[PDB]
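Chemist: Here it is, the structure, as structure tokens.
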Amino acid sequence: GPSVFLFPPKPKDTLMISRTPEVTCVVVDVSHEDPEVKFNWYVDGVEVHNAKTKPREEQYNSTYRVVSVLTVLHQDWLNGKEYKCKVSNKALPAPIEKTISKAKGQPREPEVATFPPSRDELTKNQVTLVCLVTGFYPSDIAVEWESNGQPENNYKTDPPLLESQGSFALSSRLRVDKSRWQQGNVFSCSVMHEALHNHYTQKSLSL
Amino acid sequence: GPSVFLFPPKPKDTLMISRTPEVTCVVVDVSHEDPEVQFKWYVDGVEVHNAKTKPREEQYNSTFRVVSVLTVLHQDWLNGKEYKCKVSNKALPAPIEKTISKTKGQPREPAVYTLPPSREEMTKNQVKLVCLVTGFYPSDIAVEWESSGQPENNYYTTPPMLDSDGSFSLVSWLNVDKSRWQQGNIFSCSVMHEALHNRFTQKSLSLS
Ligand SMILES: *[C@@H]1O[C@H](CO[C@H]2O[C@@H](C)[C@@H](O)[C@@H](O)[C@@H]2O)[C@@H](O[C@@H]2O[C@H](CO)[C@@H](O[C@@H]3O[C@H](CO[C@H]4O[C@H](CO)[C@@H](O)[C@H](O)[C@@H]4O[C@@H]4O[C@H](CO)[C@@H](O[C@@H]5O[C@H](CO)[C@H](O)[C@H](O)[C@H]5O)[C@H](O)[C@H]4NC(C)=O)[C@@H](O)[C@H](O[C@H]4O[C@H](CO)[C@@H](O)[C@H](O)[C@@H]4O[C@@H]4O[C@H](CO)[C@@H](O)[C@H](O)[C@H]4NC(C)=O)[C@@H]3O)[C@H](O)[C@H]2NC(C)=O)[C@H](O)[C@H]1NC(C)=O
Ligand SMILES: *[C@@H]1O[C@H](CO[C@H]2O[C@@H](C)[C@@H](O)[C@@H](O)[C@@H]2O)[C@@H](O[C@@H]2O[C@H](CO)[C@@H](O[C@@H]3O[C@H](CO[C@H]4O[C@H](CO)[C@@H](O)[C@H](O)[C@@H]4O[C@@H]4O[C@H](CO)[C@@H](O[C@@H]5O[C@H](CO)[C@H](O)[C@H](O)[C@H]5O)[C@H](O)[C@H]4NC(C)=O)[C@@H](O)[C@H](O[C@H]4O[C@H](CO)[C@@H](O)[C@H](O)[C@@H]4O[C@@H]4O[C@H](CO)[C@@H](O)[C@H](O)[C@H]4NC(C)=O)[C@@H]3O)[C@H](O)[C@H]2NC(C)=O)[C@H](O)[C@H]1NC(C)=O
């Protein structure tokens, strides 16, 4: 060290305009003898100076951790702009630059399908709803279950997986009480992806 | 080198009695100066002698590759016996030993549910059938699609995913031509897992 790791914003933050997408530049193994760290940020080479550099906190292996958060514009990230964090310290010989950007490739809209429970699974008290999300590119996506405008607890969403034609797919399944399903509660699968209109679609199901 | 790599049998081979599960011991970086490789095999530390060692095969980097195959008994593998491959070579200072066995943990039976397509997807030329396999342990499993006793291999299956209660889940979905679904062809999801009765279950669906 001192090593440098640069992290992208999360898909939902880049897709919803009210949220705050951040590029996070984490520096570790910053020593006691040479503690000074200078963060220089760039957007397609153009230097920018609005990064909140949080103060260097000590880790119990006796080296400081230093985080610099650059807030990005949603459209810049989505248009494939490159974000470069330049770190400089007296311990390291020459500056460590790292660059990230959105995954490249032509955007493809997800198709979203919901499946009600099996008649066989209705025997059990716990019951499964499935949201199938297919044909999307890039893999950056948010898929979430809700009911009555609130998040639904007991679900799992697998990672996006490549199909043969280059696009991605996943399933999300929600485990609900049989009684909630049988009394007609509406459950919705919300999908956020850059290739959807308004970056958002929702599909609902009920008995 | 030399370097040794030891590979387990595939779940479907361990689970179907007619099939032939094999543990495979591969040696690479075997030199021309010391080409003699001796395999010794052990099952829970007791030496066994039924391995079939293939003749050394020269590679394009001027080293030999030597493979030894031990056929295992299905029940031995499923009972958690340890298979050790011991490789002796003159270039090595001591023999290289590698050991493998089945993933540990209490077996849990998958529940299997099949879901027929969305009426919205019927607009497309292709259609999706979903097989939901949940609550299984260990993650070693084989999930396959078929119709009329023959494989339907245009599917994708998510890797086993860890649930909250310790067990694994996955989905597999089959991409079929719309016409085949509407004609009433029966499609089946076959699941092979050690915790199922007879190591196998099948769930089917068609248009009703
Ligand atoms: C002293 O202690 C230091 C701190 O560690 C604590 O750890 C405890 C367990 C314990 O040990 C304590 O004593 C100690 O206090 C320690 O620092 C560590 O140094 C390591 C380097 O040796 C770092 O390893 C790297 O980790 C990366 C992954 O980081 C994440 O996930 C882990 C957990 O899995 C987590 O610990 C980290 O904090 C980090 O979490 C992510 O954090 C970001 C930023 O905040 C989040 O993103 C933000 O999220 C917010 C909302 O919260 C918002 O959405 C913002 O938009 C967004 O910015 C993430 O959400 C969060 N992710 C989570 C939780 O999952 C790895 O990427 C990295 O791998 C790369 O480098 C390896 C070699 O170093 C290489 O082998 C590997 O292949 C990979 O290489 C890269 O590959 C990429 C492509 O795949 C390429 O693009 C790259 O170019 C390429 N890079 C290369 C080759 O360099 C690596 O494993 C470790 O992160 C760090 N720990 C922390 C906490 O920072 C220090 O080492 C210790 N010192 C000594 C001397 O011992
Ligand atoms: C000289 O040339 C040598 C030969 O190479 C040719 O390759 C050409 C492409 C080209 O380069 C030619 O010029 C060249 O001739 C070359 O040999 C190579 O050495 C490498 C090491 O330096 C080896 O790397 C390892 O590979 C492992 C994976 O191997 C499989 O997959 C690859 C493809 O991804 C494939 O090429 C291999 O053949 C091998 O295939 C598997 O084969 C087995 C046995 O047949 C099959 O199992 C059988 O299947 C049948 C049905 O057919 C039946 O079901 C039976 O039941 C069953 O026995 C598999 O189906 C098949 N798998 C496939 C195709 O995917 C890696 O796992 C291994 O990684 C591990 O070790 C690393 C460190 O050493 C570590 O970093 C890594 O994390 C990993 O760690 C392990 O983790 C495990 C837990 O997850 C632990 O249990 C382990 O303990 C742990 N090990 C550790 C930490 O060490 C590694 O990368 C390479 O395989 C080998 N190539 C061949 C062809 O043998 C040589 O290096 C060259 N020398 C020089 C000096 O250049």
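Chain A is numbered as in Swiss-Prot; shown residues: 239-445, in order.
Heads up, header says this was done by X-ray crystallography, 1.9 Å.
Each residue, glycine too, has its Cβ placed from N, Cα and C.
Copying in the features that Swiss-Prot gives for the protein in this structure:
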type	residues	note
DOMAIN	A:240-339	domain 'Ig-like 3'
MUTAGEN	A:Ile255 to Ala	Impaired ability to activate the classical complement pathway
MUTAGEN	A:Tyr302 to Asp or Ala	Enhanced ability to activate the classical complement pathway
MUTAGEN	A:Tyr302 to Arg	Impaired ability to activate the classical complement pathway
MUTAGEN	A:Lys324 to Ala	Impaired ability to activate the classical complement pathway
MUTAGEN	A:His437 to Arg	Enhanced ability to activate the classical complement pathway
Chemist: Nearest by CA distance to A:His437 (mutagenesis position): which of the mutagenesis positions is it, out of A:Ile255, A:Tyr302, A:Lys324?
Modeler: A:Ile255
Chemist: Which chain-mates of A:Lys324 (mutagenesis position) that are at least 6 residues away have a CB under 8 A from its CB, listed by sequence?
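Modeler: Spatial neighbours, sequence-distant, of A:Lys324 (mutagenesis position): A:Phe277, A:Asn278, A:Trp279, A:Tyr280, A:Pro333, A:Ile334, A:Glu335.
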Chemist: Where does A:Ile255 (mutagenesis position) sit by DSSP, helix, strand or coil?
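Modeler: DSSP assigns A:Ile255 (mutagenesis position) to coil.
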Chemist: Quick check on the mutagenesis positions: of A:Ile255, A:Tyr302, A:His437, whose CB has the lowest count of neighbouring CB atoms inside 10 Å?
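Modeler: Counting other Cβ atoms within 10 Å of each of the mutagenesis positions A:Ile255, A:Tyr302, A:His437 gives the minimum at A:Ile255.
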Chemist: Express the distance between the Cα positions of A:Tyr302 (mutagenesis position) and A:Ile255 (mutagenesis position) as a whole number of Å.
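Modeler: A:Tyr302 (mutagenesis position) and A:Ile255 (mutagenesis position) have their Cα atoms 34 Å apart.
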Chemist: Once the DSSP letters are reduced so that anything not helix or strand counts as coil, what is A:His437 (mutagenesis position)?
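Modeler: Reduced to three states, the DSSP call for A:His437 (mutagenesis position) is helix.
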Chemist: Would you mind splitting the domain 'Ig-like 3' (A:240-339) into helix, strand and coil residue counts from DSSP?
Modeler: 10 helix, 51 strand, 39 coil
